[PDB]
Each structure stands twice: as structure tokens, then as C-alpha cells.
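Have a look at the structure below, then the notes.
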There are 2 protein chains.
Amino acid sequence: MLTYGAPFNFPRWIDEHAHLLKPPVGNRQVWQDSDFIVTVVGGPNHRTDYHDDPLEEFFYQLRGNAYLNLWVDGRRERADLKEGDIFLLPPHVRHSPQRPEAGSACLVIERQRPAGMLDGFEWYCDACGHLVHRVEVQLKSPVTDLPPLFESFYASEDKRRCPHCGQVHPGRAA
Amino acid sequence: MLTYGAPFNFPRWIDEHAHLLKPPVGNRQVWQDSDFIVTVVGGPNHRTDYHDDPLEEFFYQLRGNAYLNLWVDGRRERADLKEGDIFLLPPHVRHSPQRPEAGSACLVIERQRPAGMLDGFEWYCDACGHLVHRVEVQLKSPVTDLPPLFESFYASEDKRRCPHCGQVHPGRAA
Ligand SMILES: Nc1c(C(=O)O)ccc(Cl)c1O
Ligand SMILES: Nc1c(C(=O)O)ccc(Cl)c1O
Ligand SMILES: [Fe+2]
Ligand SMILES: [Fe+2]
Ligand SMILES: [Fe+2]
Ligand SMILES: [Fe+2]
């Protein structure tokens, strides 16, 4: 059977979900219970967490512009997702997507992580670049599993305290 | 490291590879040696083989129109990929892509099959619908591994002979 339904027009789908491609929801998954996790991400949104995904991530920035804050070769780097760009992110490259534009829309495709293969979410100290806090999670429902993880970091000065230089990470916003 | 390089503009990439998105090549893989197999498929092309992929396949028909001949619920069915359509194909649904239009361009995303997980390629009898021939293959390099498989079917009346009604499949073209 066509478990995920028939083909459908993607631009019209994006238009119809515009109200979800903005705060507070920000993103909408296309199909449920599939191996390919297909998500459309809107804006605006800024975040301070870096994602450590054990599998690849595919990006196609369909509308508007965004960028990824990365750690590459031990140094902070930025990868621009200009309108029309595609990009394949290798496993475990730490990335923090920044989406300044309202009305933007990025297709993101990932794989369902099998049991035992964990995702990481990390924050780094603005002062000395040291890792401040990492949580590993079996990511089965990101829409609901991630908000409490992030909220628990923002709420704890202990979690936000840099072990190297002592600076307390600002938490939700840079 | 950014093993697969920096982001780049997808429409211009498609334009620059137009000469490969037509016979005889037909399609071009975007990145090499990745877990996500990202391919752009042009046209025109018609084919008689059905693919039995043990993992999912994602389609985004960016330019032009195409369609998939399917077996769904034991019956022949057609799924149209009109310009702008996206579609997620579940594992093992037999599908035969037909791409009548020159200048068409479809983004296809699949997963590298791990060792021991085999792909099937099948032909069915136009007269009685029975399976005529199936080859299973460890698909590591489709660009080169598939042509000899297909050619060996076209070349053999034995392979093309329906075991149920005796009709010899036409081979390369319906
Ligand atoms: N990369 C993302 C993004 C992003 O790039 O902002 C948002 C949601 C999901 Cl599920 C993602 O995989
Ligand atoms: N679905 C396809 C097609 C297709 O849909 O015609 C062509 C090449 C590759 Cl590698 C595919 O996975
Ligand atoms: Fe990610
Ligand atoms: Fe620090
Ligand atoms: Fe296929
Ligand atoms: Fe037959």
C-alpha cells in the first residue's frame, strides 16, 4: 500500500502550513512513522544549542535565507543556506541552525535513529569555546522530546556554567 | 570536516548538468560516498523494469512531469509526479519510473543499502500480469551495476519468457 499517501504539490503544502512555519511551532514534519524524517522549517528562529546527529542531514533552502553555525576542524564556522541552496551534512558535525527570516522555508531530510544510536545536544561557552553541557537523547519524537531538554538547560545555572572559565551561558538567547 | 562540501545553488547545478539529464545518461548523483544517495533524474526515458527497493525513496519533481507505474494491492496503478509534487515511497512497493519530458528534473533521495540487504529488479508479463523474471543485486554502484543486469534481460528470450502463459516479454521497450 501507499502507506504515506499519494504525491502532492509541495509549494501549496508549504503555503497551507505557513501558520505553523513561524513561532512558536517553527517546523512541521511532512509524513509520520516513516524512516525518512521529512521536515519543513520556517522562521524566524535563533537558537544556541548545537545538534550532534549520528546520521546525515540533507538541506534544501526553498524560500528565504538561513545559516548553520558549525564546529568544523575545531573552529567556529558558518555555512550559509541561501535561497536555492542544497547541502549534505556529514554525521556528527555540530550544527546550530539560525533562521532569521519570516516566510522562509527549508526542506530538511534525516533518518530515524535506531534504538541505541543517540543524538547529542550541546552548548558551548561564548568566552572560551569550551563545551558547557551535553545531553544525549534517543530521539523518537523531537516535537515533544526536545522542548523539555532545552528548557532544563535554560533553567539551570549549573548546567549553563562553563567548567573551564566559569562563565554562565546566557541560556535561551545568545 | 564538511566531507560533502559547502552548500550550493541547486537550480544552477541542474542547469549545468542538463547535458547529463537526458539520454543516454539520464541521471546524475549529487554527492559521492554518502549514506543519503541524492540523484537528479532527467528525461526522456521509459523503462519496463520494476524496482523493489528494501528502503524508502523520496521524490520531488522539480521540473516537468513524470509518473511511476506501481503494483499496489496486487493491481497495476499509476502515481503521477506532476511538477511540484513530492512523494514518499514505502519499502518494497514495486515501481517503474516513466519520464516522458525532456528538460524534466526530479530529485530522488534514497539510502545506501547495507551489505546483505538486496535490491530487486523485476519484469511482469503484459498478457497475464505474472512475474517473468527477478534479479536481486547488492546495489553499490547503480550507474555501472544496473546496465549489464538490464542488458542481460533484454538479450535472453529465456529470461523474458513468462512462466505462466508463455508470452515473451518485449524486453527494452513496452
Ligand atoms: N535541521 C532541522 C531544523 C533546522 O534546520 O532548523 C529544524 C527542525 C528539524 Cl526536525 C531539523 O532536522
Ligand atoms: N528513482 C530513481 C530514478 C527514477 O525515478 O527514474 C532514476 C535514478 C535513480 Cl538512482 C532513482 O533512484
Ligand atoms: Fe540537525
Ligand atoms: Fe568558558
Ligand atoms: Fe527506485
Ligand atoms: Fe504471462
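Going from the start of the chain as shown, residues are counted 1 onward.
Every residue gets a Cβ built from N, Cα and C, even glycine.
Within the same chain, residues at least six positions away from A:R47 (mutagenesis position) with a Cβ under 8 Å of its Cβ are A:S96, A:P97, A:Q98. According to its DSSP assignment, A:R47 (mutagenesis position) is coil. Per Swiss-Prot, the feature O2 binding site maps to A:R47.
Within the same chain, the residues at least 6 positions away from A:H51 (Fe cation 1 binding site) whose Cβ sits under 8 Å from its Cβ are A:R94, A:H95, A:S96, A:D119, A:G120, A:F121, A:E122, listed in sequence order. Positions annotated as Fe cation 1 binding site by Swiss-Prot: A:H51, A:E57, A:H95.
Under a cutoff of 8 A between CB atoms, and with a sequence separation of 6+ in the same chain, the neighbours of A:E110 (mutagenesis position) are A:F36, A:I37, A:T39, A:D53, A:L55, A:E56, A:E57, A:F58. What Swiss-Prot lists as substrate binding site is A:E57, A:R99, A:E110.
Sequence-distant neighbours of A:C162 (Fe cation 2 binding site) (same chain, 6+ apart, CB under 8 A from its CB) are A:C125, A:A127, A:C128, A:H130, A:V132, A:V168, A:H169. Annotation note: A:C162 (Fe cation 2 binding site) sits in a coil segment as assigned by DSSP. Annotation comment: Swiss-Prot describes A:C125, A:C128, A:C162, A:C165 as Fe cation 2 binding site.
For A:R47 to A, Swiss-Prot lists a mutagenesis experiment annotated as follows: Increases KM for 3-hydroxyanthranilate 7-fold. Decreases activity 1000-fold.
According to Swiss-Prot, the mutagenesis experiment A:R99 to A carries the annotation: Increases KM for 3-hydroxyanthranilate 40-fold. Decreases activity 5000-fold. Every protein chain considered, the tally of other Cβ atoms within 10 Å of the Cβ of A:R99 (mutagenesis position) stands at 25.
Among the mutagenesis results in Swiss-Prot, A:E110 to A has the note: Decreases KM for 3-hydroxyanthranilate 2-fold. Decreases activity 2000-fold. The residue drawn here is the original one. A:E110 (mutagenesis position) falls within a strand when secondary structure is assigned with DSSP.
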Inter-residue C-alpha distance, A:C165 (Fe cation 2 binding site) and A:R99 (mutagenesis position) (nearest angstrom): 30
Where the C-beta lies under 6 angstroms from ligand 3, the matching binding-site residues among A:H51, A:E57, A:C128: A:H51, A:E57
Listed recorded positions adjacent to ligand 4, that is, members of A:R99, A:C125, A:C128, A:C162 whose C-beta is under 6 A away: A:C125, A:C128, A:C162
Additional residues surrounding Fe cation 1, by Cβ distance to the A:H51, A:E57, A:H95 centre under 8 Å: A:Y50, A:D52, A:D53, A:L68, A:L89, A:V93, A:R94, A:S96, A:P97
